[PDB]
Amino acid sequence: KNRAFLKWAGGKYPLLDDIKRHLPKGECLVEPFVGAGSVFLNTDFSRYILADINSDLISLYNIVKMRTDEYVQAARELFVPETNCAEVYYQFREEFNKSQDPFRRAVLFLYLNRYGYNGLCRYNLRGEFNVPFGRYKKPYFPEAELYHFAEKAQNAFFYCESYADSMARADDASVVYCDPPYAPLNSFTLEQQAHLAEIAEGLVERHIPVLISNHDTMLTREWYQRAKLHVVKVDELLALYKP
Ligand SMILES: Nc1ncnc2c1ncn2[C@@H]1O[C@H](CSCC[C@H](N)C(=O)O)[C@@H](O)[C@H]1O
């Protein structure tokens, strides 16, 4: 398995094998909620369309893809011993929330991901990144994973859009994998949870396959009723809409 250079909520690898197991074959793979990229990094599709509502995440990715070397250097500089204390963490966080330069924010973003509390990515109502210091003993600088990501991203495209817009890019050779925010065991609402299933129902009729991942609850079985369901031992459900 290829680790993702970022720390993202949930953890896709913790189910990775079973996903490749029901993931239809095809030319292009479409991930409406790319996330940390666990699925992307661990598959061999010809092309990739990766999207996410988080702008900071996509900016980062496009940069890692286009300016891999330049980045890795600037990034590496922040993982020295001189920056491993709350004192600095809150300084870099502030520099980030105030920055207007895409590149500088992409660098700080990684540092925040690694030195921040539980590697969370959260913002307050003002739109500022508001995660606290994680007090980690020795943060790991993902240099190996950055490059691997960068190399594989050469056959990928990153978009910053909602799930509906990205899934609307899938063609006959495309195959859709959806990893939306987990169901109840702004924010991703129940109304949208259903809208996604509704869209899946739509694509599958155009003969475009779609695989959805989510908890296994009364609500998920309800939304994904029109799909071959397979439980994975709260549990984990995989919904497959096969043409
Ligand atoms: N409307 C929307 N369209 C596309 N991506 C969205 C979205 N709402 C949230 N996201 C994105 O969805 C991604 C989910 S990441 C994977 C999450 C996981 N299985 C969990 O539930 O914890 C995040 O990266 C987030 O930025």
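Following Swiss-Prot, chain A residues are numbered 3-187, 199-246, 261-270, in order.
Here the Cβ of each residue, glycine as well, is placed from N, Cα and C on the backbone.
Over in Swiss-Prot, the protein carries these features:
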| type | residues | note |
| --- | --- | --- |
| BINDING | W10, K14, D54, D181 | S-adenosyl-L-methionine binding site |
| MUTAGEN | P134 to S | About 63% methylase activity, binds S-adenosyl-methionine (SAM) normally |
| MUTAGEN | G136 to A | About 33% methylase activity, binds SAM normally |
| MUTAGEN | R137 to L | No methylase activity, binds SAM normally |
| MUTAGEN | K139 to S or T | 75% methylase activity, binds SAM normally |
| MUTAGEN | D181 to G, N or S | Protein stable, no methylase activity, no binding to S-adenosyl-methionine |
| MUTAGEN | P183 to R | Protein stable, no methylase activity, no binding to S-adenosyl-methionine |
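Feature annotations (Swiss-Prot) mapped to structure.
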residue: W10; record: S-adenosyl-L-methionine binding site; Cβ within 10 Å: 18
residue: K14; record: S-adenosyl-L-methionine binding site; Cβ within 10 Å: 20
residue: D54; record: S-adenosyl-L-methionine binding site; Cβ within 10 Å: 23
residue: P134; record: mutagenesis position; Cβ within 10 Å: 14
residue: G136; record: mutagenesis position; Cβ within 10 Å: 19
residue: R137; record: mutagenesis position; Cβ within 10 Å: 11
residue: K139; record: mutagenesis position; Cβ within 10 Å: 6
residue: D181; record: mutagenesis position; Cβ within 10 Å: 21
residue: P183; record: mutagenesis position; Cβ within 10 Å: 14
Q. Of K14, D54, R137, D181, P183, which recorded positions come close to ligand 1, meaning Cβ under 6 Å from one of its atoms?
A. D54, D181, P183
Q) Do you have the Cα distance in Å for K246 and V261? The stretch of 14 residues between them isn't modelled. A) 8
Q: Return the member of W10, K14, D54 nearest to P134 (mutagenesis position) in space, with distance defined Cα to Cα and candidates limited to these binding-site residues.
A: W10
**Q.** Where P134 (mutagenesis position) falls in three-state DSSP terms
**A.** coil
Q: Would you mind reading off the Cα separation of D181 (mutagenesis position) from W10 (S-adenosyl-L-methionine binding site), to the nearest angstrom?
A: 12
**Q.** Inter-residue C-alpha distance, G136 (mutagenesis position) and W10 (S-adenosyl-L-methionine binding site) (nearest angstrom)
**A.** 15
Q: Check the Cα-Cα distances from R137 (mutagenesis position) to the recorded positions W10, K14, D54, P183 and tell me which is shortest.
A: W10
Q: In three-state terms from DSSP, label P183 (mutagenesis position) for me.
A: coil
Q | Env. residues of S-adenosyl-L-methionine site, Cβ within 8 Å of mean position of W10, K14, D54, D181 Cβ | A | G12, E33, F35, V36, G37, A38, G39, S40, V41
(Q) Under DSSP, is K139 (mutagenesis position) part of a helix or a strand, or is it coil? (A) coil
